[PDB]
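Some notes on the structure that comes next.
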Amino acid sequence: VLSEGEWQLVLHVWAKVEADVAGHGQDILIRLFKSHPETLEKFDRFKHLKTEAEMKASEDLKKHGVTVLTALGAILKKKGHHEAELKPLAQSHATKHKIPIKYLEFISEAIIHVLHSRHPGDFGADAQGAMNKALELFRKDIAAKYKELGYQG
Ligand code: HEM
């Protein structure tokens, strides 16, 4: 469990992400795709993109980054009481999009890196530790749903 102090660190940095949801979202997806090119192949929508400049120029990619971060923010603001928000996401990602849990680890690393880049004053080691713990909780709960449905591996 995260303590209340740990959740406060998470949500204090998240409030700053919300000042520029589209810019953060774009940066996170591009870092994922560049660091782990296998992930791009899961997106029929985006797999025509071949350079960082092309990724940065895509309005549709920017729009999807907003969708991703909006959903993640709604989960974080539940402070662990996220069953209703998380279940539908797990179901779509396991059974429709066919995303392995390992790729959820990769996007978690991309989020942490981008937050460090953009918010160094509010994203010290104590806040990095708290954010890691929040994203671990997210992954643990998705993995349980995957296991029920026959997708943990
Ligand atoms: C923080 C983690 C993630 C969040 C919050 C998230 C959220 C979402 C949301 C809200 C949607 C649209 C509704 C839906 O289809 O369920 C979506 C679509 C999708 N997600 Fe994710 N996602 C995450 C990670 C991933 C990862 C790591 C991958 C692939 C490597 C992925 C692949 C997809 C695909 C392929 C779609 C459909 C896109 C389209 O064709 O419009 N997601 N995701």
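Residue numbering in chain A adheres to Swiss-Prot, whereby the residues present occupy positions 2-154 in order.
Per the header of the entry, the method used was X-ray crystallography, 1.1 Å.
Just so you know, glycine gets a Cβ as well, placed from its N, Cα and C.
Marked as domain 'Globin' by Swiss-Prot on the basis of sequence analysis: 2-148.
Reduced to three states, the DSSP call for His65 (nitrite binding site) is helix. Per Swiss-Prot, nitrite binding site is recorded for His65.
Taken from Swiss-Prot, the feature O2 binding site applies to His65. In sequence order, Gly26, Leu30, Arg46, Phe47 constitute the residues six or more apart from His65 (nitrite binding site) in its chain with CB-CB distances below 8 Å.
The annotation heme b binding site is assigned in Swiss-Prot to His94. Within 10 Å of the Cβ of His94 (heme b binding site) there are 20 other Cβ atoms, across all protein chains.
Annotation of the natural variant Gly122 to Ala in Swiss-Prot: In metmyoglobin. Other Cβ atoms within 10 Å of the Cβ of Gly122 (variant position) number 7 in total over all chains.
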Between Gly122 (variant position) and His94 (heme b binding site), the C-alpha gap once rounded to whole angstrom:
34
Per DSSP, how many helix, strand and coil residues does the domain 'Globin' (2-148) have?
116 helix, 0 strand, 31 coil
